[PDB]
Amino acid sequence: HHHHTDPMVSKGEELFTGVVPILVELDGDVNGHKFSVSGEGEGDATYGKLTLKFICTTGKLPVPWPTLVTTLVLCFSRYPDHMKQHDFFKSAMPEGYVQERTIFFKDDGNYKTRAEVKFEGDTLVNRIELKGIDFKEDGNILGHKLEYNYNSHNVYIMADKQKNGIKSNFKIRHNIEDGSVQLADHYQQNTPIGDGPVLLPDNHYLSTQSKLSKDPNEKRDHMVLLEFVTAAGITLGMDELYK
């Protein structure tokens, strides 16, 4: 997937041709419950497809697995050909980028996360620190009242020219077991690790869909994740190719 007239686009797309192995490492502390998660799988940016299996390595996960989905690699998003000049995530590779979030759970606590996403050899690595505070010990999160499923979202991306990066704010809706919803308001910033140039995007969004499952042979606390992410929101000329 190398053939683009912009050699900067070609550089990033070359790194994500074919299937790329992924390693995810998370160290977490929510209301003083310390935990760690390790994940492995593969990403295929041509289809916007991620397949990952996560394991809690400290025992039982003290929060619901769905609450960690957004924290646990947007460089695997499928950017349509006419939008590839807006793919900040791949342009920052292989040196990588920092991804920082604050996630406000409505009427509950908040997660603060900081992750470095970069290549180690052939492997795309996402290393995360998560701090969670101000949770109600029997609210929907520490009370484990969320359904084991996941909804589709739109992640709106804007350039942050002051930071040579991007910002995003989006809402995640978690289904509660009683039929209601737990809102999680996400605030995000990404900045490159390297000092080289990056692609700064026009406003656009990522459309996400995720399926959560379990490994029937796995006795450890875990989550299997299938996710598709596609960029959208920018049109193509010339006014119009099909008009």
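Along the chain as shown, residues are numbered 1 onward.
Heads up, the Cβ atoms here are built off N, Cα and C, so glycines get one too.
Feature annotations, reproduced from Swiss-Prot:
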MUTAGEN   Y150 to C (Swiss-Prot position 145)  In mut1.9; shifts fluorescence lifetime from 3.03 to 2.74 ns
MUTAGEN   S152 to P (Swiss-Prot position 147)  Increases fluorescence at warmer temperatures such as 37 degrees Celsius
MUTAGEN   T208 to H, W or F (Swiss-Prot position 203)  Results in significantly red-shifted excitation and emission maxima
MUTAGEN   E227 to G (Swiss-Prot position 222)  Suppresses the 399 nm excitation peak, leaving only the longer wavelength peak at 475 nm
Shortest C-alpha distance to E227 (mutagenesis position) - which of the mutagenesis positions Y150, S152, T208: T208
Conformational class of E227 (mutagenesis position) under the three-state DSSP mapping: strand
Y150 (mutagenesis position): tally of other CB atoms within 10 A of its CB: 24
Cβ contacts of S152 (mutagenesis position) (under 8 Å, same chain, 6 or more positions away): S207, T208, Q209, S210
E227 (mutagenesis position) CB neighbourhood, other CB atoms within 10 A: 22
C-beta crowding around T208 (mutagenesis position), within 10 angstroms: 22
Assigned element (helix, strand, coil) containing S152 (mutagenesis position), judged by DSSP: coil
